[PDB]
Structure formats: C-alpha cells, structure tokens
Amino acid sequence: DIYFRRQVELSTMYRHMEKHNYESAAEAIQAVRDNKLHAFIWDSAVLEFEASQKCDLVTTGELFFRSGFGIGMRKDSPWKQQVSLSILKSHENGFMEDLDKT
Amino acid sequence: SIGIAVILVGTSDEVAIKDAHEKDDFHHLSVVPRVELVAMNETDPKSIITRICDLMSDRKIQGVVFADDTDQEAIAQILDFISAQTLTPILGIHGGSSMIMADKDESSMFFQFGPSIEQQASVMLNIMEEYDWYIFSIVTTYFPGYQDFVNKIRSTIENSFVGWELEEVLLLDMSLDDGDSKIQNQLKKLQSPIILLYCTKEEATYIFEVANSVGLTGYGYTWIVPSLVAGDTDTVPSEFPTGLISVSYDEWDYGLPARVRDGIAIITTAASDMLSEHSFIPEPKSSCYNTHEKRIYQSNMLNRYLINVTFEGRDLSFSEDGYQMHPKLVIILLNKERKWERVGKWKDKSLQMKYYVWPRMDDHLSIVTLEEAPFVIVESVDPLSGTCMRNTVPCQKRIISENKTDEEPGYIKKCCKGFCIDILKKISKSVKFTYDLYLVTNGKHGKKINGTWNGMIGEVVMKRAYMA
Amino acid sequence: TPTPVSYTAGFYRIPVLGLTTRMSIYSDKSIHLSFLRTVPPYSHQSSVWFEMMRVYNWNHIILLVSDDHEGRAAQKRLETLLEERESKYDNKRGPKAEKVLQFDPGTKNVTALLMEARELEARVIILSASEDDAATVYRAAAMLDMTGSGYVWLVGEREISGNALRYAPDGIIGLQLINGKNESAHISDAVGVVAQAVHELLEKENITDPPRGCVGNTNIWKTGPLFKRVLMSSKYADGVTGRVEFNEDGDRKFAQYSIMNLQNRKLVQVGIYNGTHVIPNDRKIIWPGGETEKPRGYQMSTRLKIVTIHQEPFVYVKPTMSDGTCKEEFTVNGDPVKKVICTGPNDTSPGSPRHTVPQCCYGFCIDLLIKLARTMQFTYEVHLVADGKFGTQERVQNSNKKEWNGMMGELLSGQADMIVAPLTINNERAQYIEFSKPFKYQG
Amino acid sequence: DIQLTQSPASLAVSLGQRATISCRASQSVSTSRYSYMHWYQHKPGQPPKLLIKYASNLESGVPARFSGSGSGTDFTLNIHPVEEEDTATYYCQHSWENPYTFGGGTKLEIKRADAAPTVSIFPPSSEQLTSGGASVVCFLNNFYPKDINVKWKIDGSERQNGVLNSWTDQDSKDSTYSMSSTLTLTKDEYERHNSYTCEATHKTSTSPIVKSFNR
Amino acid sequence: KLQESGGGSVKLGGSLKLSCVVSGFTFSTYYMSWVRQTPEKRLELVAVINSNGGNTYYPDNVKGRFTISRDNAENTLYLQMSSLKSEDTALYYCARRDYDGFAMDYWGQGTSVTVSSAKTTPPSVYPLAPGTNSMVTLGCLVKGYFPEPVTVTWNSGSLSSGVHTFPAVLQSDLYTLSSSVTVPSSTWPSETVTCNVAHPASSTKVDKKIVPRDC
C-alpha cells in the first residue's frame, strides 16, 4: 500500500484498490474462490505454497517486486552481530533447508 | 434582566444598530436584554480599565460589547489578561483589535476572532483549488505562530489527491537590513506561481521593495497576506506591489450594526441556553476590586453554550482555541493604489468568485474539443474536492440549450485525460503556449449545412477556436 | 503575577528585570518582549543534568515529566543537548538515554509506568517536574521498590520541599544555586549592572526620553528597543555573589552553583560546578541503595518478550487443549511438533472483547526461535498481536502525528524487543528500526 | 442524557483493600473546570452527603481512604484501605442538562466473617393471646451474609404465605446482620398445635440453624 | 441548621404543603430546592427555586403536580404537592445549593410524606417471650400502625445496645414492625421488663410487660 502510494503511475486507480481493500488474507483467498475478487497481490512465499497445497488456485509466476524478510529489533541492542551470523550459521548447516523439509 | 453594556468607539450611527436588535422578538429568550449604550472617547486604556468597574457601578454588567479602533493590537494584548484576572466578558473586538491572540488562559473568555490564521490557510487551500497556481516557496520572518503553520501546511499538502507539492520554505528574520543581497541569492528558491508571505507590515514596506529590486517584481503582484497582516485597505502604500491577495476580515460587510446584531443577540440567547439546560445564571458584580475574590462562582460550564450556541440559522458556534469553526472571509484580490475590489464571497470554506478564469500580469489559444477514447477521455471531477487528479486536466463544458431566460455560460468543469492530451500538454511545455480548453456543443466533426459548418469546425469558422 | 506591570511596560517597550522568579513562562519573549532575567528560569537546571553525563559517564536515563510548559521546554532543552557528535567519540556509549515519558500533573499514584521502569533495568529514576507530588512519587516508589540499589536518585533545587524531605532517602543528590543573599548582594550587583547601563547610556548619542503621560499617549516611545540594546551591551565583570556576563537572551549565565547530597537527613555539600569545572568535594558519595560504590551504567539482562502475528505458512495456530496445554502431534518423520504455548490475543474471535487464549503455536517461527534460543542462551516470552495487522505510519489528524499503526508502533514504544514475521523491508521502517540480514528471499 | 452505570453495585470487598468502582456514563462531562461530575454518600439513618466535588479533590472531613479519577464517560473511583464503617449507598449520577438523572445506588459491602444466625423462637405471649389473634416470631441476630431462607414449622408443616420477612443493615458492633420473620395467625392455630420449629437457610453453612420447643 | 417538616399522611391524588426552615445564611443569595428519595432507593428532584423565589424548575412528572415557593426574608420554604401517586411515600429534603448553583453546600435530614391508601391507626404492640434462658431474646410485635414512624425502646428509654428494630412490612395497607432485645439469664425474668412504643404520627405510648409462661 505504501509502495503504491509512492508510485504516481499507480494513481491509475489506486482509489479502486482502496475501495476494495480487505482485512484478512484468507478472505481474499475465499473471494477469489467465490469469484468476487479477481486478483490478490501478495508475496510469493505464501502464495506459491498455499497454491501448491490447496488446488484450484494458480499464480501468474511473474515476480512483481524483489523482496526479502529480515528480523527487526529496536535500536542499540548489540545481539544483532551474533543474530545475523546465526542466520548465516543456520544457513551453513542447511538448517533453513531443514525448515523447508519440515 | 441581563446586564448588558454597549460601549462605543467609532463614527457610525448607533441608532442603525438599535433597530438591528429591536426588530427581533424578545419573547424567545424569557429574560429581557437590558442594554446600556454608552459612548467612549478614544482615551487612556487605564482609564478604560477604570471605566470597566465604573460601568459595573452603573449596573451589574454580566455581558459587554465595546466597539474598537482598527489599529489597536497592543491594547488587544492589554484587555485579555485583565479579563482573565477579573472578568468573563465578550467582544467582537473590532477591526485590528480582533487580532487572533490565542493565549492559553481559559479565564479570559473572549471570542476575539473570526477564523484562525490556520483557518485562513485552510481557505487559502480552497483558493489553491480555485486557481491551481502552485506553491513551491514560502517566505516568513520570526512571526510567532509560524512553526505550527508550516507543519499544518506540510501535513495537508502531504495528504493530497492532486499534483500540489511544496519545494521551499524560508525563515529569514529581517530587522537585520543587511540581508538584501541574501534575497538576491534567494531569488532561485522563490520561483513559484504562488508564494505565501507572513512578515511584519512595518518591515514589509522595506522588504517588498527589496524583493522588487531582487528581481521579483513580476511575482510581486502575486503575494499573499491576511488582512490582519496587511495594512489598512484604504490608501495602501505603493512599496507593496499592486493587486495583492486579501484573506481575512470584514468592515464593508457585516458591519457595526450587524456585528452587534451577532453580538448581544448571541449573548442573550447563550444566557437563555444556560437558562435552558440549567435554568440558572450566576449574578454579575459591581465591585471589581473586591469581587475578584468572589470568582468562586466561576465554575464556567457556561463556556459550552458560549462556544456552541447559534442564532436564527446563522452558524455561530465557536472554538475555545481561538477561532470560530464557521467561516465568513472576505474578497480574495485586494487592490492597492485604488480600493479593495469586491471579487469573492466565502461560505462553508468555499469561494464564490464569478470569473471561471483568473488572469495575472504567451497567449491563451482557445481550443474546442470532443470526447473520443482512447484519445480524449472526459470523466467527472473528484467529488471530495471538485477538481482533477495529478495526471488529469480540467475541461470546460456548458450546455445552454435548456437555458431560456439566462441563456449564457456558467460552465461546469470536467476532468480530462488520455493519449493526445499528454501530447498537447507536451506541446504546451515546449512552445510555452497557454490555452482555453473547452468542449463542443453540437456536432461531432459537424458537417456542411448549406455552406455552414457545425461541430468543432463551427468554432473555427466563427473564430471561437484557433486550435482544436 | 507581576504581568499587570510588565505588560504595561511592554506597551511602551520599557525593559523589566526579574530578580525573584525562575518561572519559564515569563521567558517567552514573543509575549514578554520587555522581560529580562537576572535570575535564570526553571529550565536552565535541566541542562546541568547533561553536565552530569560525564561524571561517571552515564549514558541511559528513564525520564518521566509531568505535562507542563516548563517540562516541555526542558524536553526541548535536553533534545537540543542530545543532538550532537555528528562525526565524521566512536565507542558510542554516549547519552542515548533510552526514554521520554509523559505524565498528567495533579493526578495520583495509579502509575504503572513505574513498573514499566522496572521492566527496563535502568539504574536511574532521575527527574520529575514537581516538588509537592514528588513525595507521592516517593510513596509510590517505595510501594513497589525503588529506594534500594539499582537506581540513582537526583534532584535540582526546585524539587525540594519538607514533604519531599520527609520521604527523600539519604543519598539523593540535589543541585542548588548560590542564591541566599540575592535579596541584598545580587540586588546591589543588578543595580551595578544598571549603573553600567546608564554609564553607557549617558555617553551615547541622541536618545529620546520615555516622556510624561501614560498609555493614553499611544505612540510607543521610540527609545524602548534603544534601552533594550543598551541593556544588551551591558557587561558586568564580577559582583559579590560572583558574576559572569549576560547570555544571548539576557540571562544570568551561572557557574555560581553548588551540589549537595542528602545524608543524615541533611544536605552536605558535595562539590561545585563552575562553568565547565565540575569540581567535587572531599566528601564521600552516599547513595540510598547502600553504595559508596559507583553504579555507572545500567544492568543489561532480559527475558526476551518477543511479539509475533499469526501468518501462514510461517505461523499457524490451533485454539487449545482441555488443560490449556497442547496435543503432542508428530511429523511425517515422527518428530514432535514442539509447539510453544503462544498465549494469544485478548479480544480474540475479533469483534468480541474476550480474553487471551493460550494457543498451539507452530510453523517456521517456533523452530527458528528454539534454534536462536539454544544459540544465544536466551530466556524469552511469547506475545501475540491483538490487532492482526502489520501497520502503516498513519498520520493521525490529532496534532499531525505520523505514528506507525499496529504492532510496529508497540515495538517502537518498546512493548516488545523484536518480532518474527514475514517482515517486509521498507525505507521508512529502517529510519526507526534496526534490521538484520534478510532471512527469506521472495517476490 | 448523562446516564451512568455503577459497577459493581452491592459489591463485597475484604478489609484494607482497593475498592474500585467503575462508573460508565452515556455521554462525556469533561471540561476545563477539571470535571463536571459530582458524587454522593449516605449511610442508612444518616443524612445524605456529598463525596466528590469534581475529582479526587474533596471538600472536607473525607478521610484519605478515597481517591477518585476518570474523565468523559469513565470514572474509576477507588477506596484505599477500606473498613466496615462506611459500607453504605452512594454515587448519585446527574446530567448537566436539566433532567438530573440521579440513582445508580452503589451499595458498599465488606467481606466480613460469615456467621450462623442466632435463632429466637417466639410463641404468642399472654397480652398477644387475650386479643383473639396471635403471632409467632423468628428473630435471627448474628449472621453474614443477609440472604436467609427463613421457614416456620408447626408440627413439621411449613407456613409460608403468612411470613413477613424484614432484615436490617450491617450491625457494626457484631459485624453481622439481623432478620425478622413474623407470622400472624389466629390463637387456636398456635394453641391446639404446639410444636414450634424454625429453619434459617444461611450462606455461612448449608444447614439451617434449627431450634425447637413446645408451647 | 436545616429542618424539613410539614409532611403527613395524604391520600393518592391529594395535596399538602411541605415546609422547611434553614439557618446559617441569607436566602436572597442562595438557591434552594426540594428533593425526593424514593423507598425503591432511587432519587428524584421535586423542585428547585431561585434566591428571590423567581426562576424555578419543575421536572416532567412534577409538571402537573407540584409547586415550589420560597420566602427570602423569613426562613421558610413551602411546597404545594397535589395529585400524588402511590410511590410518593418518599423522604423529602431541601439542600442548600452549591456555588455553581447545582450540587449542594450542606444537607438536612428531612421529613416523610406518606401517600398510601390507609388511615391513622394506633399500633397494636404485643410482647414476645418464649413459653435457654441463655441467648433467646425478648421481643415485641408492632402490628397494625399507620403511618411511619414508630420508635421502640425497652422499659426505660435507655436500652439501646443489643436492640434490633426491624423494618415495616405491609399487611392490609397497615405497617408492621418487629423488635428484639438480647437478654442473658441475669435479667430473665428476675426484674421488670416491658416494651415502650411511641407512635408520634398517631401520638400513642404503648407499654407492654414481657412475662414468659414457661422456659
């Protein structure tokens, strides 16, 4: 929503997107299943997984925006130097891939 | 049974004020307005303070009105804390003494206002809606009341559905007469179609001539002041460049009969509203020195009906913060060598100007058009604001076929966008040509009728359109 | 209270000089144009706390101010003091003092903010902005516990009353002016300043008079700002009470200043501040928690109260079991789900103001946090967002407040230390929030 | 109007505690004169009195037990360490408009020690008996709390339609209550059948305190 | 300091004139009122009146019924109450209005106007003694009086401790009280003991001796 507010080219109707703004993502799933919502914009990490687990829903496949998920803390907590490295450390044994396999 | 003191400063007739209040039916109040029309020569304000509990000794006065001169703002700084020490009075005030003094002691109990300076900025936004000549620079000195001003203006302009964006704000305190070459350097940051200006008018007769010698004389006619910040509207000095913008307050309007008609009637109905939900009123006093110990009865929940009570459909609710929530501004273009010229009437923070077009001081080529997607798409305007969006331009439509008595324009505006619209906008960016965009009435590309052409060809054979 | 005189002097711009007041409301020269100060306002002692900042090199406060114009001016003063070291020392345990909190004056001790200070492990209580309800502050402080160790207790000269002296513990530090003989000595010093002012004035050029006849002669008396510039040019070398010349706003500009400590229920003088010279006395440092130690810095331990929001596939929730526990469920490999409790949102089943329910909480989140808690050896706590939203920086129309909506405003206010979520990375978030490396890559 | 709810009314709180009462108005009453809202106190038998001018600011004579605050529609009115001599009814509501909607009635109870009621069995006396009518009377004077089911028994048969129940407030010297049950009947209905029994189902214990004798 | 009187027993739909005498201040600088405290424990305003007996307010149920009046020199308030209902057995007060003119400044205990469908009757008071000796009280039944109030003491006017006077119950529109005094074995009977009942509304004094038959 902030991304589309930043784009003047998305002022081609942003107000329509405000008129059909939702609250729950599962309601955006159901309204597509009820054929009311024509399209829902979301991150691929949720969309492809729920589409591959619950059928009759397909993605476009096209990546609209490049993005990632970090972890945020408040200012000046010094644990980050070991936290991010632990994110690297869980990357080194493939513990991330253990999360994927589970 | 209402102790009302009517005090006079000025030259207008008070008898024309008398029938302004003597014409209303007094049976709606169930308590008699006992007014006291006293005159007052322009004299010592300490003697006015003496006169206050002189007229308290004349009658137990609960409500006052006092006409005032138009150049007394230091006395407006005087009167309020005297009240907050001692009284709960009410004035318009009058003229320049009605300056927006937003001091924080709630025991002053004055409604010294109309709209606020920030409310004057709010209706200045409707002026910005009217002309669409952008604000890219804002100029001010240390005039106390500017930080909240620029913060409110930034907070409004960041929440727009339009292409209105600010680029510059300027704080330069210029008692400091050495900084004229600083404004010569600051010519680059004052290149806006419309610039806000908030300075001292005593300094501004020097400052505006300095800015004219900077190179800003062509924009010198396009500067904004409120009428409180502005000098006296009669015989304005010419160091200010002519044809400026007037904002705030009125004397050629609701006047000295009409202000007291707001006045005492507002007071008496507010007291009757205290007689309506509480059926009571505390007694006024007569011993100002010693009754200042007797302000224990001033648990003033009466301030609710001070700020809220209207009269006879005229919206007369107020804010306790130092303004009235209901607007009546004045004409928007002041003229300088000659007098004020009546152009704009204000209501519900909305302007009535009978122009549909605004000039200033290379040519507006009149252009008729016709809707055809995907080239010319004509849509309605934003109903929250009545105007067009960022990528959209207004277009002028009027149908006068159903008009039989007043068969004349009065164009509605519509929004217009599309493919060739951006093309002609690019042409207007390149060759710097202004225009008069308007619509067609009869005929798409109207054919030849016995030689005569209707449609857009009719405008070019009658020379109403040079381009189309 | 002398404003009926001074504002009439402001009608003619004749100066007026305060000798007995530190009321900072009179320091508003946009209204009190005629006012000048031989006595500095209430706010000027607040800056002295910044000169406390290098005593034992303290760097972290919790500050609660009663809502007053003087307190807000002190807030502006300390914000002016803190915004420094734009370089280019680089060991930056400097005064990033952690907190500012508001309080409604005149109210009573229903403050849970004291417990919120208890949650932050700070070694400070330092400042409030009253002197009469400060005894009630002491009562509420001794109610839970604040009088012991792990807290430093400091006041200024206008925090001192007998009721506060009935409940200030021995060890609290006061900062007082040298202002007892001001009724005689600084009176003579101030009229010596006006003696220098008239010695400049009589050897000055053509200057009009403030003539006979009052406010009825409504023209303002041109020599007013002339007298103001005459007083701007006055420079007194030294007086009986000690004198440093005026400030840019016509202030007293001290360095005639002392520090006392409450011990044996009396203010034994511990040192003198002189301009920059913090010169301590030979006396011992008594603190009410049993010191004569130097408890500089604050203790840094934690139970990591992390917040989270339910979002599949990263977070899944199940309501509960019958005991409030979770059902032992196995994977496809027979491994347990290892679901943490995840005491959920109050007013759950949204629209109904119910209570919180302990969940069955699973997904990537619980495995990641178990891995991190076994990595860093961190005890923790689970919290769930009752709002159900990430949040935007909504501009609140009340006084133009761009506040981050939802849980992001909570961790901005320190309701949690961190967050695990599908955390979208934006520029506006990074100006306020620390971020780690991107744990996930998507589009 | 300014219509308010007082929760909990008839609330029983143990001694020395924070007895906080939530007051939930319909509309707001806050202003710059520190409030509009004003409150009340009376004991039964004692004249009505005021308790709160506008806020925790009190008038005179009120002890430091009370501390009241709140704004708009909400008023949290706490009583710090509470005792058993102010357990009574208070908290008038009102509107600043002319219909001053009074009432609410926050009765204060203290969680005192429970007690089993001392039962007094009264047959008609001699001067009661010469008039033609007669009356048997149950009295219960030592019990907490006040909700007693009082049943009268002649030869085991219960009479309920002539039971006149009337109980009183907290007897403070015994920290308990007092209840009466009057049954007014004829003479021969109490003389020909002589087995006087009363039961008083209390909330201290589940069993009624029985007392039985013969005329 | 403040005393309300002029009540009595009025029929439903009837009229009377309530009155008040207040001492402590001049009346022409202070508003005055009339207050209603219903036996269902909700309050009401009867009326209010200006310092000079001028601007008044009558509520909605009041505005067909009641009329306030005030002498500002002689300390007298009068209240003509016409067309009463069954619920007008309330306690009626006056209070000494606030400095804002609304709340109160102090209070007065107030009288009672009884509006029921009964007539004045003397109380048929009969003693109550069993026919222990350790804890069983000695009582009296105040049956068949109208209207309120009735004061009950025991044989001297000074026996107040251990005295439980129970509220009135209605029976054929006639009120009925119960009363008990605790007696140990040292005063049963071994002495004289009577119940002394004073009915000021019927202006009777009933003295009934308590003699038991058996124990």
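Chain B is numbered as in Swiss-Prot, which gives 34-394, 403-509 for the residues shown.
Looks like electron microscopy, 5.2 Å, at least that's what the header says.
Cβ atoms are placed via backbone N, Cα and C, with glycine included.
Residues annotated as Zn(2+) binding site in Swiss-Prot: B:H127, B:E284. Here B:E284 (mutagenesis position) comes close to B:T103, B:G128: these same-chain residues lie at least six apart in sequence, with C-beta atoms under 8 angstroms from its C-beta.
A C-beta separation below 8 Å, combined with a sequence spacing of at least six in one chain, links B:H60 (mutagenesis position) to none of the other residues. Looking at Swiss-Prot, the entry for mutagenesis of B:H60 to A says: Normal zinc binding.
Looking at Swiss-Prot, you'll find the mutagenesis B:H127 to A noted as follows: Reduced zinc binding. Secondary structure at B:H127 (mutagenesis position), as computed by DSSP, is coil. B:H127 (mutagenesis position) is surrounded by 20 other CB atoms, counting those within 10 A of its CB over all protein chains shown.
For the mutagenesis of B:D283 to A, Swiss-Prot gives this note: Slightly reduced zinc binding. The structure shown keeps the original residue. The Cβ of B:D283 (mutagenesis position) has 18 neighbouring Cβ atoms from other residues within 10 Å, across all protein chains displayed.
A coil conformation is recorded for B:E284 (mutagenesis position) in the three-state DSSP classification, outside any helix or strand. In Swiss-Prot, a published mutagenesis experiment is listed as B:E284 to A, annotated Reduced zinc binding.
Swiss-Prot gives this note for the published mutagenesis B:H311 to A: Normal zinc binding. Within 10 Å of the Cβ of B:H311 (mutagenesis position) there are 19 other Cβ atoms, across all protein chains.
Where Swiss-Prot documents B:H359 to A as a mutagenesis experiment, the accompanying text is: Normal zinc binding. Less than 8 angstroms from the CB of B:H359 (mutagenesis position) sit B:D348, B:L349, B:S350, each of them six or more residues away in the same chain.
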Which of the mutagenesis positions B:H60, B:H127, B:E284 sit near chain D? With a CB under 8 A, the answer is none
B:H127 (mutagenesis position) to B:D283 (mutagenesis position): how many Å between their Cα atoms? 10
Can you tell me the CA-to-CA distance separating B:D283 (mutagenesis position) and B:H311 (mutagenesis position), as a whole number of Å? 35
Where does B:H311 (mutagenesis position) sit in the DSSP three-state scheme? coil
